[PDB]
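Some notes on the structure that comes next.
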Amino acid sequence: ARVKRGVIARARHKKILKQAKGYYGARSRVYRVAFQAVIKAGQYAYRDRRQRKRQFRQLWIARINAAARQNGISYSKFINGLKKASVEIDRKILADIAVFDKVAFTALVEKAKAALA
Amino acid sequence: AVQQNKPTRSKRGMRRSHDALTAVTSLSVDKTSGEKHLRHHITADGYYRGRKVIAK
Amino acid sequence: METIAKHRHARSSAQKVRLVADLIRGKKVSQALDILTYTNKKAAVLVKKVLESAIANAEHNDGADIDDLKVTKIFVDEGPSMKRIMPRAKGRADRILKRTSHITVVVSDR
Amino acid sequence: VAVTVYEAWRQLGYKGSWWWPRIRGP
RNA sequence: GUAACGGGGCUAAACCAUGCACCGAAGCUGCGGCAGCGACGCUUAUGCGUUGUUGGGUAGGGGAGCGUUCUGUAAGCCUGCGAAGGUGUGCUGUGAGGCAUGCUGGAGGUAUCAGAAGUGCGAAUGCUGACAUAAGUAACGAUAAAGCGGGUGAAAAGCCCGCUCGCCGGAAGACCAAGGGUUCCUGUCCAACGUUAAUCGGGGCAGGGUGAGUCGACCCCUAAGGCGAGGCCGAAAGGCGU
RNA sequence: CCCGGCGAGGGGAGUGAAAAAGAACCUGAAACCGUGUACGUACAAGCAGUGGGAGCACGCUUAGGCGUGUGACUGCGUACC
RNA sequence: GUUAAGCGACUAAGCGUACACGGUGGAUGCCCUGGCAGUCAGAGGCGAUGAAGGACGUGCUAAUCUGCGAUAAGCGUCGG
């Protein structure tokens with residue numbers, strides 16, 4: 001009839017404190033602070049799961065721009081020419097080719113320039 | 001006047017970094033008796049620089 | 001071989017004893033004794049007595065030859081506290097803590 | 001010998017202070 | 001403190017007109033997964049298919065669940081070849097959660113389906129215990145004052161002897177009453193107590209010590225005042241008085 | 001039996017299934033305080049995390065590479081009731 | 001080999017994170033001659049032959065509980 005809260009409370013506190021390893025100071029030792037730290041970490045993870053895609057597309061565009069100017073044309077006209085030639089390669093593959101294969105990228109630039117002119 | 005926040009264990013440790021002690025780093029050996037002592041002090045049986053001081 | 005001596009419920013705060021402890025951490029016993037002989041601290045006496053007891057234990061029970069011993073480990077822990085009362089002005093009262101400590105010394109021929 | 005015992009005192013305080021003028025008086 | 005472009009800088013990297021590119025959101029599209037509500041079929045009943053559409057949310061309304069302690073099923077099942085509890089690791093579910101196993105521990109625990117609640121805590125200047133910070137900081141309680149030689153002892157500024165020095169002296173001297181209740185003296189000990197050490201103590205322990213015809217209580221006598229047989233008053237209890 | 005003040009506290013020996021059951025004694029969690037090992041840190045400005053990410057150490061692996069710990073540098077970011 | 005110019009590991013007074021081993025403290029689990037609520041019976045008073053409640057004593061015994069009262073952890077008699 002009388003119920004004691006001894007074991008369940010310990011289980012919950014240990015569960016929360018386990019996923020606060022590596023945090024500085026009282027944020028990994030004391031329950032009250034650790035709970036807030038874990039909640040805020042969850043919110044940040046949710047938001048950054050969306051920021052990641054923007055960041056990577058930005059990086060790819062920058063690298064493609066550099067390579068295209070190396071071959072004598074800017075990014076905007078380059079992808080306009082690629083659209084006019086009906087090529088469907090996306091930006092991740094283009095950046096990978098630009099870094100790792102200097103001849104295929106030159107061929108693509110030639111094709112885009114021919115289609116544009 | 002009193003603090004507004006509890007200072008941490010890191011700050012407490014940093015303040016104590018100047019609290020260490022130093023050893024004498026060396027002793028002297030009496031010429032005759034051969035026992036050790038501080039420099040410019042007499043030995044435990046009243047010797048100093050070979051002579052035999054009172055040794056009460 | 002490892003030999004241990006301890007002093008429990010020593011009447012001194014652990015913070016004050018830790019200052020003397022690290023003067024001898026890792027030294028040969030022969031020079032540690034004379035280092036402890038010339039430090040003007042209360043805790044030096046306690047630490048020296050513990051060290052001598054450890055040397056005697058190592059020599060009598062296990063193998064002899066105190067000429068090849070080193071201080072391998074030494075540390076100080078906190079013991080129980082005693083609580084008292086000190087009267088202050090205007091009828092207030094305050095709590096006083098009298099702290100103790102435990103002392104452990106390990107010597108080794110290796 | 002080597003056994004210790006003690007008690008406590010808790011009469012707290014008896015206020016009635018702030019003998020200086022009021023902070024933002026009349 | 002530049003301080004009335006966010007800065008650097010700009011004579012176009014400013015303003016007007018025209019045009020074409022590109023960048024840019026959790027909006028839209030592509031790929032995978034979940035759930036609610038309809039319509040239509042099959043089961044022709046649970047359910048199973050085809051589609052269409054919806055899924056930000058405080059006060060608040062509606063619907064489904066997890067875990068804890070007790071009763072039945074229980075003289076059943078698990079367990080000294082190791083139970084509850086504590087402490088790690090690995091799997092698993094949308095969640096509250098579940099399962100397995102290494103170390104510690106040394107005797108109890110309960111599938112499933114039902115029943116009852118002292119059934120789930122971060123906050124209430126909440127209650128009780130333990131432990132931090134400021135900090136090895138402030139202070140060590142009258143500015144009458146101390147120096148040296150010997151002893152004892154594990155250890156002597158403070159204990160015991162000795163010689164000097166200083167302080168009080170209508171008191172800081174000597175007797176009492178009130179109040180206290182062994183603090184008195186001797187031998188032993190130094191854990192705790194003494195605002196430091198202590199061999200010392202009004203501290204611990206064990207023995208010892210207070211002798212009255214004349215001192216004082218008791219005793220005889222009464223003051224202020226108290227109590228008061230009978231008595232006089234008053235719902236009771238009681239009030240006042242010889 | 002040994003160190004020590006004919007101390008307090010220890011170290012052996014012995015009893016016991018067990019002494020990490022030694023009387024401050026079943027089990028012994030948390031805050032709090034230490035010793036040891038790996039990595040980082042003395043030209044750097046803010047709720048101390050989150051996304052990206054070299055280098056180092058250890059373990060496995062038949063290269064391929066994984067796993068664990070730490071984390072230089074960098075985008076975003078003003079606790080809870 | 002010497003000059004220049006450029007670039008640059010190795011330090012830890014102390015501090016952080018992770019792991020290993022400890023100290024302090026007394027939660028958790030498991031216990032119970034201690035309590036709580038009842039049912040069925042019994043008894044519903046003791047005292048001038050001195051009560052309820054106490055003080056002081058009493059042992060081979062310093063003390064404190066439990067008994068007992070100068071006949072003092074007890075005296076007589078009838079039963080087990």
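Each position is counted from 1, following the chain as shown.
According to its header, the structure was obtained by electron microscopy, 2.6 Å.
For all residues, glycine too, the Cβ spot is worked out from N, Cα and C.
One natural variant named in Swiss-Prot is C:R8 to C, and its note says In strain: SK1048; decreases translational rate, tRNA binding and subunit association at 44 degrees Celsius; does not alter 23S rRNA or uL4 interactions; not erythromycin resistant. For C:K90, the entry in Swiss-Prot reads L-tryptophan binding site. Annotation of the mutagenesis experiment C:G91 to A, D or S in Swiss-Prot: Abolishes translation elongation arrest of SecM. Experimental mutagenesis is annotated in Swiss-Prot for C:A93 to S, T or V, with the remark: Abolishes translation elongation arrest of SecM.
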### Query
If you skip the near sequence neighbours and keep only those at least six away, which residues in the chain come within under 8 angstroms of C:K90 (L-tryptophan binding site), Cβ to Cβ?
none
### Query
According to DSSP, does C:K90 (L-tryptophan binding site) fall in a helix, a strand, or coil?
helix
### Query
What Cα-Cα separation, expressed in whole Å, is found between C:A93 (mutagenesis position) and C:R8 (variant position)?
31
### Query
Are there residues of the same chain, six or more positions away from C:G91 (mutagenesis position), whose CB falls under 8 angstroms from its CB, and which are they?
none
### Query
Just how many other Cβ atoms lie inside 10 Å of the Cβ on C:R8 (variant position)?
11
### Query
So which of the recorded positions C:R8, C:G91, C:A93 end up next to chain D, with Cβ to Cβ under 8 Å?
C:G91, C:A93
